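Q: Below you will find the structure I want to go over with you.
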Amino acid sequence: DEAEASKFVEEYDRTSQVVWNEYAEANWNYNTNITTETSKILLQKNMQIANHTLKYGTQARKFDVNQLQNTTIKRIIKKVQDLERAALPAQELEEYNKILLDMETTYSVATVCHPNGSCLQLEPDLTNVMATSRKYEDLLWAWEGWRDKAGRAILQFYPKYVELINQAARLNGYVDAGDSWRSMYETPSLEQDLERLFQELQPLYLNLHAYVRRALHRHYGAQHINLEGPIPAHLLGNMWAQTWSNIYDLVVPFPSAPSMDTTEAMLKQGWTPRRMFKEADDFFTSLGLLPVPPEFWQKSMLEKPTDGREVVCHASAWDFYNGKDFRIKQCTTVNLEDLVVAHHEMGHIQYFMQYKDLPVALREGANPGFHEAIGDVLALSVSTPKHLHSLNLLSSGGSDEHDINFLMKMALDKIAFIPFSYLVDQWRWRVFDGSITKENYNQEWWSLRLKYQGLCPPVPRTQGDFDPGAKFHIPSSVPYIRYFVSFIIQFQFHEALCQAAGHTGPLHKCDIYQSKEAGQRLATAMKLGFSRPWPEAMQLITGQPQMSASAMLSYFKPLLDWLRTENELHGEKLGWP
Ligand SMILES: *[C@@H]1O[C@H](CO)[C@@H](O)[C@H](O)[C@H]1NC(C)=O
Ligand SMILES: *[C@@H]1O[C@H](CO)[C@@H](O)[C@H](O)[C@H]1NC(C)=O
Ligand SMILES: C[C@H](NC(=O)O)C(=O)O
Ligand SMILES: [Cl-]
Ligand SMILES: [Cl-]
Ligand SMILES: [Zn+2]
């Protein structure tokens, strides 16, 4: 047993590195250049990797895992026994791979055309409309249009997608795909752990929702906003209403304290996509963490090409499984929002580099949530007025009004996102376990959109509509619940790192810039890769073992107080029906 396990892992590790690096490349070529040639080659390279997976997956399954004395070897072999999609029969595997490609290609090339000659794209066009327009009918056109284009187009695929991904899941020992995805956390109590967390952040959200619904009532008119009902999903400044920081202007707590146009600020001082990432790279190295290799700047696609190429714009980071080749693919726009997303992605790159010497099978985050949080943690410090001013993007600084305005801006981003990030997989886990048929896809999506977010669709939905497909992570088949976890624990890391950095005072005023003791804690944890259960990583960083919403509640605490008084004096009626 033991002698033969050890050897299997070594062979599996050295062959996977090669095969996976080739797949990455093909996959990279397609994402950054959507053509027929690059699609075929990608599909081609799918069968190769599936073959590698089946050879070692089958091998692995012949080992009695619970009877191996080594923990590191035992964890690797068990993971290898999960063939995932590769568990499917040749035929079903090729159909499945084609469906994923077709879904992701459909979403990435969809346009919404006008009567003004002009067809708009998600980035940056339709995104800019949702963030800057304050015209109900204009926002409605983009909101409805995008779903008419992307949403509708993904429906014909999805039912088959669900059938195939559940089969693949059952073929790997799980009940269905949701069960598979949830196991990535190795936490039986996951569902209930998360619902407790969600509930904890309820008062804070209900108070933000109500304060923002009042603001929108002020701007769009009583005839469009019910102060006792849900909010029209198209008025929050973001295509999916997942973050509401783009309508900061309509909800400024203290407008008497002026706001610097950070975007104008960045454009004026000539900030470019490259500059942004360089700044992100600087923050990481300031913490003593690793800088991105020169190769990174060479090969990355830090901005939407202009050579006619058609690409998958959505932000993502890439590991090429060779310990040197790491890239990021982002259609970066010059603004504060993307400056944060750039850090988020640089957070992924850092992780890749931190655990690049572990066996490939363990080259993952403690759990999906960790991978997602790293960059957001630093971004939290980058976003502080003080740090923003040191980048000459803000003028200041000091006043309680400037303090509450900042907390609001952050709340519009972080708090607003909680119910959404919770919702997405609540819908999918149910779709996967069969409680939601293709007959009720959309209806159930909006039941949850209302129940958790307090949102209603500006235009009644009709048969054929499949609004879930209008969200990247759906056709792209990327689990979403990792972001929910991310938003909870990033604050737990922020609070831990800040304590380490010697920060005293309100948590929201913390900036870990250049904190060596802070980078030391992150690095030690990122180094573990997936070698250990995540509670140990949570422990190395925060000094305890659990997710908790106390850090996030404490950060916003001042804002929570402000919100209660504010809503209370306007006789606001929290929540909806
Ligand atoms: C994109 O792919 C096509 C065909 O695969 C190729 O001809 C072209 O050179 C690639 N574009 C760029 C910019 O490299
Ligand atoms: C088992 O072997 C692996 C790889 O050689 C090693 O990383 C690990 O430390 C060993 N585990 C134990 C418990 O000895
Ligand atoms: C928050 C997440 N970020 C990402 O994909 O980089 C999203 O876009 O919905
Ligand atoms: Cl929607
Ligand atoms: Cl996940
Ligand atoms: Zn991410």
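Residue numbering for chain A follows Swiss-Prot, covering 645-1040, 1042-1222 in order.
From the backbone N, Cα and C atoms, a Cβ is placed for every residue, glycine too.
Okay, so Swiss-Prot annotates it like this:
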BINDING   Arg791, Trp1090, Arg1094  chloride 2 binding site
BINDING   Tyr829, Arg1127  chloride 3 binding site
BINDING   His988, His992, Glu1016  Zn(2+) 2 binding site
MUTAGEN   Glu989 to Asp  Abolished peptidase activity, leading to increased levels of amyloid-beta; when associated with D-391
ACT_SITE  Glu989  active site, proton acceptor 2
MUTAGEN   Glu1016 to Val  Abolished dipeptidyl carboxypeptidase activity; when associated with 390-K--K-394
MUTAGEN   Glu1016 to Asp  Strongly decreased dipeptidyl carboxypeptidase activity; when associated with 390-K--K-394
MUTAGEN   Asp1020 to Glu or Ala  Decreased dipeptidyl carboxypeptidase activity; when associated with 390-K--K-394
MUTAGEN   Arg1127 to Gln  Abolished dependence to chloride, leading to reduced peptidyl dipeptidase activity
Q: If you measure from the CA of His988 (Zn(2+) 2 binding site) out to 10 Å, which recorded positions from the list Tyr829, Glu1016, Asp1020, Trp1090, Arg1094, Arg1127 are inside that radius?
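A: The recorded positions close to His988 (Zn(2+) 2 binding site) (Cα within 10 Å), listed in sequence order, are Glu1016, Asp1020.
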Q: Let me know the DSSP-derived helix, strand or coil state of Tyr829 (chloride 3 binding site), please.
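A: In the DSSP reduction, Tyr829 (chloride 3 binding site) maps to coil.
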Q: What's the CA-CA gap between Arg1127 (mutagenesis position) and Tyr829 (chloride 3 binding site) in angstrom, rounded?
A: 9
Q: Using the Cβ centroid of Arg791, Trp1090, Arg1094 as the reference point for the chloride 2 site, which residues of the same chain not in that list have Cβ within 8 Å?
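A: For the chloride 2 site, the extra neighbours are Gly795, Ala877, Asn1087, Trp1091, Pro1102, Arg1106, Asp1110, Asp1112, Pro1113, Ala1115.
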Q: Which recorded positions of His988, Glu1016, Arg1094, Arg1127 contact ligand 5 in the sense of C-beta under 6 Å?
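A: If the test is a Cβ under 6 Å from any atom of ligand 5, the answer is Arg1127.
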Q: Of the recorded positions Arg791, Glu989, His992, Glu1016, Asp1020, which one has its Cα closest to the Cα of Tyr829 (chloride 3 binding site)?
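A: Closest candidate to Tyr829 (chloride 3 binding site), judged by Cα separation, is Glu1016.
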Q: In angstrom units, rounded to an integer, how far apart are the Cα atoms of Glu989 (mutagenesis position) and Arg791 (chloride 2 binding site)?
A: 27
Q: How many neighbouring Cβ atoms, not counting its own, are there within 10 Å of the Cβ of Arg1094 (chloride 2 binding site)?
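A: There are 24 of them.
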